[PDB]
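Below: one structure, written as structure tokens.
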Amino acid sequence: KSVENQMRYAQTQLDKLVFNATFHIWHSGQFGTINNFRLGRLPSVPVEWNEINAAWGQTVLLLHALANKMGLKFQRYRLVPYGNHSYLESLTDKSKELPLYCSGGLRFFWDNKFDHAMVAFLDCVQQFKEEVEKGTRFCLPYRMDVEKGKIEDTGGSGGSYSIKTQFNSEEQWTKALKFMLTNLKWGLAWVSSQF
């Protein structure tokens, strides 16, 4: 099973079918893309952070719209769509900063706020998964592990890939993000079909 095939499968459903904006999830080599922004970077393709931040912003807007369409209010966090500087807020810790954007440079010179934000977002994606799967044999294709901040290539390599940048490689981080976008694409197909 290839992630590209999983995306095609979802695109087949989507083509046979309404939202305020359009959210087109696809692939470009090793990258997952959303509305043409690459969500990742590679040693050989140093995607600018403005583009990564924009991809995050569209991803947040998508999950926000999916949750609003379903009547789902997330636990633990709320999404704050804010263009290319989108973020979450913790519902229990008003202090906590959870930016889904970063500026350039080296992981070394950063705190963990962006990484915490991405794990909080994966928590929300997993909550969405539980709602679409409730009751149907339907399942989003890639298992998510919120405790560890990882996504599994279920039925592919079987490996688990971190959504955090710290202690990770750019190629594995990009893979995790691409599996996450595939899950959201499947979610959009299911939501567009069942609502």
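Sequence positions for chain A are given in Swiss-Prot numbering; the residues included correspond to 248-264, 269-386, 388-447, in order.
This entry, so its header tells us, was determined using X-ray crystallography, 1.5 Å.
Placed from the backbone N, Cα and C atoms, the Cβ positions cover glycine too.
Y352 to A appears in Swiss-Prot as a mutagenesis experiment; the accompanying note says: Significantly reduces ubiquitination. Annotation of the mutagenesis experiment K402 to R in Swiss-Prot: Decreases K48 polyubiquitination and stabilizes BECN1. One entry in Swiss-Prot concerns the mutagenesis experiment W425 to A. Its note says: Decrease in membrane-association. Quoted from Swiss-Prot, the note attached to the mutagenesis of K437 to R states: Abolished ubiquitination by the DCX(AMBRA1) complex.
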Let me know the most crowded of the mutagenesis positions, choosing from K402, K437 and counting other Cβ atoms within 10 Å.
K437
Take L264 and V269, the residues on either side of 4 unmodelled positions, and give their C-alpha distance in whole angstrom.
8
How many Å separate the Cα atoms of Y352 (mutagenesis position) and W425 (mutagenesis position)?
15
Once near-sequence residues are set aside, which residues in the chain of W425 (mutagenesis position), 6 or more away, have Cβ atoms under 8 Å from its Cβ?
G291, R292, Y413, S414, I415, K416, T417
Coarse DSSP state, helix versus strand versus coil, of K402 (mutagenesis position):
strand
